[PDB]
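Undergrad: Before we start, here is the structure in question, set down as structure tokens.
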Amino acid sequence: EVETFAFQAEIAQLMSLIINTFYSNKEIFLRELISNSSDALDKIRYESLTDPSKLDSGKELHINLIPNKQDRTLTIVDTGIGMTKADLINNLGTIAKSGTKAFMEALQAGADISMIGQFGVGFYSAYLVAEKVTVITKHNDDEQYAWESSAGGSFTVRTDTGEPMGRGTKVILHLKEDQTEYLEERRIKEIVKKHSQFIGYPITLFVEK
Ligand SMILES: COc1ccc(-c2n[nH]cc2C)cc1F
Ligand SMILES: COc1ccc(-c2n[nH]cc2C)cc1F
């Protein structure tokens, strides 16, 4: 049972601007997604200080980067706090509306797309390199959910039947055909070292078989 939702106009406009604007510094998508994972891990680390049982779904706090040349996917996995259904459908987009307006106004005034993180809407930078994005996520208080969007003004949410995730978030970037450089170990290493070298959680770059 798959539910389809329309993005709010302002977010649709942002995604279309990201997809259609000519902008060569696409590699910053990885810094934004890793930064998102690191915030989610901070959040569950803090919550577990006053409630240790919140780590029963998994004590490890880490980020995994998994390229798959066969599926042409790059997956960013974290064991952070995860997202509820209300987050996917409503809350995160509600928050993003003001960041989106501020961002678009800065862009008209001379800012550039690489500054998207300073407006809290960095997640959407994934569409610099992905034609489709799947988010698998599990929060302690909700079921496991699969969110998916190929842009075009809509996204879907369904209960996920795949492997149980414990707690956390898996972002699967279905890469555009001309962006397969981001599946190369040497290229991901370079990007992590340049933009994420001081993240306070272990980042493991899986190598391909
Ligand atoms: C607090 O709301 C959240 C915002 C983002 C995430 C997230 N974790 N890993 C990737 C993402 C996008 C989790 C949240 F709970
Ligand atoms: C479910 O769709 C999402 C909508 C927004 C975000 C987000 N995370 N951090 C900042 C934003 C705008 C993540 C999502 F998965």
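Note that chain A is numbered according to Swiss-Prot, with residues 16-224 shown in order.
Going by what the header records, the deposited coordinates were determined by X-ray crystallography, 2.1 Å.
Each residue, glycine too, has its Cβ placed from N, Cα and C.
Below are the features I grabbed from Swiss-Prot:
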- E47 to A: Strong ATP-binding. Strong interaction with HSF1, HIF1A, ERBB2, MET, KEAP1 and RHOBTB2. No effect on interaction with TSC1 (MUTAGEN)
- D93 to A: Impaired ATP-binding. Strong interaction with HIF1A, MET, KEAP1 and RHOBTB2. Loss of interaction with HSF1 and ERBB2. Los of interaction with TSC1 (MUTAGEN)
- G97 to D: Abolishes ATPase activity (MUTAGEN)
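Mind mapping these onto the model and telling me what they sit next to?
TA: Counting only same-chain residues at least 6 apart in sequence, those with a Cβ under 8 Å from the Cβ of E47 (mutagenesis position) are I131, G132, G137, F138, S140, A141.
The Cβ of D93 (mutagenesis position) lies under 8 Å from the Cβ of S52, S53, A55, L56, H77, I78, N79, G183, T184, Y216, each of these being in the same chain and 6 or more residues away along the sequence.
According to DSSP, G97 (mutagenesis position) is assigned to coil rather than to any helix or strand. With a 10 A radius on its CB, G97 (mutagenesis position) counts 26 other CB atoms from all the protein chains.
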